[PDB]
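Below is one structure, written out as structure tokens; the observations come after it.
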Amino acid sequence: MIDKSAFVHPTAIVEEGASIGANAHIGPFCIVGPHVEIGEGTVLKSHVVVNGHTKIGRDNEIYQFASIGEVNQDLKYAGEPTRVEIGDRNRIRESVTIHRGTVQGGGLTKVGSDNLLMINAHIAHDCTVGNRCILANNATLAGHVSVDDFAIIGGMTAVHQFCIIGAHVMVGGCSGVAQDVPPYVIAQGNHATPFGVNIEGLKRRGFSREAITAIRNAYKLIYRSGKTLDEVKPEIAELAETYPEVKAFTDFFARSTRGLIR
Amino acid sequence: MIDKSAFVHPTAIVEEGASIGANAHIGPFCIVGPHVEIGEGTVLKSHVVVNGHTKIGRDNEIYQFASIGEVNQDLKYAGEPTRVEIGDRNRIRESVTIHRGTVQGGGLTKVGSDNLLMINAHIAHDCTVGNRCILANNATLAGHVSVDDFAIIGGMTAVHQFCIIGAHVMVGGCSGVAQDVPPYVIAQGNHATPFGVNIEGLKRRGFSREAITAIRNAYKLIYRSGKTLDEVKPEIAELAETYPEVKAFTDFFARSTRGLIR
Amino acid sequence: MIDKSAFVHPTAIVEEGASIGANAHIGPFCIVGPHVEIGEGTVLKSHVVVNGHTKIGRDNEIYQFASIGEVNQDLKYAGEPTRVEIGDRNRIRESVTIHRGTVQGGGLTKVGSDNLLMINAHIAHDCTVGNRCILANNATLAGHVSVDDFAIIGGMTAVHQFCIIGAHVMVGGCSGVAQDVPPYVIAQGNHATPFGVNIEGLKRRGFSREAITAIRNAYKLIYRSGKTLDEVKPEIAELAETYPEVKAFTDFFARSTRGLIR
Ligand SMILES: CCCCCCC[C@@H](O)CC(=O)O[C@H]1[C@H](O)[C@@H](CO)O[C@H](OP(=O)(O)OP(=O)(O)OC[C@H]2O[C@@H](n3ccc(=O)[nH]c3=O)[C@H](O)[C@@H]2O)[C@@H]1NC(C)=O
Ligand SMILES: CCCCCCC[C@@H](O)CC(=O)O[C@H]1[C@H](O)[C@@H](CO)O[C@H](OP(=O)(O)OP(=O)(O)OC[C@H]2O[C@@H](n3ccc(=O)[nH]c3=O)[C@H](O)[C@@H]2O)[C@@H]1NC(C)=O
Ligand SMILES: CCCCCCC[C@@H](O)CC(=O)O[C@H]1[C@H](O)[C@@H](CO)O[C@H](OP(=O)(O)OP(=O)(O)OC[C@H]2O[C@@H](n3ccc(=O)[nH]c3=O)[C@H](O)[C@@H]2O)[C@@H]1NC(C)=O
């Protein structure tokens, strides 16, 4: 049902069964499918396509020529009723594409809250984007990619299938990520390699001097020590019991399947 | 004429003279020009622009914000009635652009059948795309480019004007192809360089153990022997009279004008 | 007001207050905001969004799915009535985005005349594009970028914020420009480095043999001499009093803030 306080442009096509929340705005020439839920205050500017089994939260801004909930590009997909979930206060810019999941990959593509997805950013099937992320122009995620909280993907940058981009990571523009990126690190190149800790990002996000130092020491254990990952994991765990920010590393290691960028 | 069994959305604009086949679907806000032919069962999802002298075959799926048959980007083009041909069962994704040819370049842009053209793939004037190809997100072909059967162009990858991408080639993502790529080879980098035979692709497509070995030996003649191309061409021709799959090389050599990637 | 000789498609939405010039063409499903001015003979093909405080000149061709005058992607922007200016005889292709300025960056995004902006070219907030430029497919300018007269940005190429691309420059495809590019030079790579003078471009644009030689000598002072920029600036100024084309260098130096690509 469409809430009485929602605006739906006469030219927009909202198919019966769609749920449109209070004070939502559906602009000219938009198409909204029957299995779509659009939250309170969310705006679809114009020329937006939203379909599939897709739930969109509150106060989102979705710009013209964006395609949300669409059939994914995985040749394995066969039309199964898979899902998209999008949180609150996201800015989803022109030509952004966010595709539905696959049964094989868990059935769900997820995007959190307060994200900025710039022009022609691509979120493929079965991706999980967290909160407060930035995907710059043409930033492209292949299937099953995780982008953790506060992570930034630079312009023209592509991420290989199944890769994890750790929390607070900054991936430089014009890059190609082929393996997993630990939280807090700077990555650049093709293939992308690590370039230290995202110190400036952490400073701006309120991380203490002590926390940043501990994170830098954890980085040094991984990349400078010359030891194997299995050797340094318990050392990182010991460090984490004093500095809880370091726990991001161990949580990341348990999820990592592609190996680390080096 | 529009076939009686074709669906044309009330909001779609199909100009008089356009030919729409049986059980075709023209979605909301589509524009179809007077010199366009759309084949049986072909679907234009929504917000699709098809114009120029353009023939589209059967069972195609063309997604929103795609531009098919449009004026090309060659500054030499002056509005001449050039052409686009598109075959059957293609999946042409959001924002894909396929441009009409130029008189100078032969007057025709051609795409075969069973191709997957991912988001924002670009097929410039006078290009020839074969059958069963994959162009990943943002894959960009300059004018007069050939992409032969089964070839794959990775995400964010650009191909220089007049280049040929051989049959069964896999070009890696984030690459820049400046010269001709022989059939069956893996290419990566900027500028792109060869990295052996696409063994896995050939295995999946039913190539025999003997054929793959012969193809590998042909690759070795080209790249490992240290001999000139003119020296190894007759040797490849001799090999081809036992293994007919090797004939792909000699057929490719006759078309090649840019020299080989090395 | 809409001029009596202008065409506005019944499906187009031109908001009251918009100024549409003589013999302009507003195609199907276009949206034109109340603070937009569209000049004599300008064509919006179809599915074009033009909003904000935006002035567009004469004889422009703006293609489907383009977004002109839109809210920029700078997180600092807060909805202030900033501006876009676009000159005459530009060809603005499918999915091109040109964003309004920011108060912080001067309030204006400017594009001159006779430019070709290819598919999905991006002109960010506070950019200044001159005359006769070419931005190829997916060419991406970050905020506050200057692209001077006749400059060419290759396909898949990104330019870092605040950078200046000098007059008559050719930036190769698949590149990443991180610093300022002097006029007349060829740039390629990631990060982009200089590769001599754009001799062919200058020849075609009517530059004399003497002028090109002088420009080459200025290039050699900057890059071959081994001297500092401060040492060679007065030498370039001396050369410029015989060959006025060399004055482009000194004018560029005064604007440069990022340092030179080397
Ligand atoms: C990084 C920038 C690229 C742009 C990213 C945006 C694209 C995404 O929206 C779509 C996507 O990533 O889907 C893939 C899916 O994430 C993956 C896992 O589920 O599976 C697929 O990728 P994968 O690497 O597993 O390719 P396949 O094993 O399915 O084979 C697809 C084609 O590649 C050929 N191939 C494969 C391996 C090889 O070594 N050589 C080949 O030629 C093979 O013959 C076939 O034609 C999926 N692909 C296809 C084309 O089906
Ligand atoms: C690889 C990724 C890039 C994106 C690919 C998508 C673009 C295609 O849709 C369009 C396309 O490829 O068309 C070109 C056409 O395939 C070719 C052959 O027919 O001809 C043209 O390319 P080319 O390399 O021949 O350029 P021109 O010789 O026509 O000159 C165009 C501009 O380049 C300038 N130039 C040329 C050479 C040089 O050395 N320096 C220059 O500055 C010249 O002054 C002029 O302003 C065409 N270009 C233009 C801009 O007209
Ligand atoms: C080059 C190809 C990329 C595509 C280009 C197209 C994008 C443009 O349309 C938009 C644009 O360029 O705007 C930026 C604006 O030109 C600039 C100057 O005015 O300011 C901004 O860029 P900047 O480099 O200054 O980034 P900020 O300092 O504003 O911080 C933004 C985010 O980066 C994080 N950051 C910053 C520095 C650092 O070292 N590590 C970080 O994690 C920080 O925490 C925050 O989340 C602006 N960005 C944002 C996201 O606001």
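Header entry for method reads X-ray crystallography, 1.9 Å.
Keep in mind that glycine also has a Cβ here, set from the backbone N, Cα and C atoms.
Taking a C-beta cut-off of under 8 angstroms and a sequence separation of 6 or more, A:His144 (substrate binding site) has the following same-chain neighbours: A:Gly105, A:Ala124, A:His125, A:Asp126, A:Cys127, A:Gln161, A:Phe162. Residues annotated as substrate binding site in Swiss-Prot: A:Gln73, A:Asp74, A:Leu75, A:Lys76, A:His125, A:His144, A:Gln161.
For A:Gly189 (variant position), the same-chain residues lying six or more positions away in sequence with a CB closer than 8 A to its CB are A:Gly172, A:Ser175, A:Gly176. According to Swiss-Prot, the natural variant A:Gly189 to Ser carries this note: In strain: SM101; temperature-sensitive.
The candidate set comprises the binding-site residues A:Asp74, A:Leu75, A:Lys76, A:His125, A:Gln161. Of these, A:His125 has the most other Cβ atoms within 10 Å. Compute the center of the Cβ atoms of A:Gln73, A:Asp74, A:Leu75, A:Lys76, A:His125, A:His144, A:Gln161, which mark the site for substrate; besides them, the chain residues with Cβ within 8 Å of that center are A:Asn72, A:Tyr77, A:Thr102, A:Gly105, A:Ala124, A:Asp126, A:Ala142, A:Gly143. With a threshold of 8 Å between Cβ atoms, the binding-site residues A:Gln73, A:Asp74, A:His144, A:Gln161 that neighbour chain B are A:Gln73. Around A:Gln73 (substrate binding site), the same-chain residues six or more apart in sequence whose CB sits under 8 Å from its CB are A:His99, A:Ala124, A:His125, listed in sequence order. Largest Cα to Cα distance within the recorded substrate binders A:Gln73, A:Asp74, A:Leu75, A:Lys76, A:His125, A:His144, A:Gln161: about 14 Å as a whole number.
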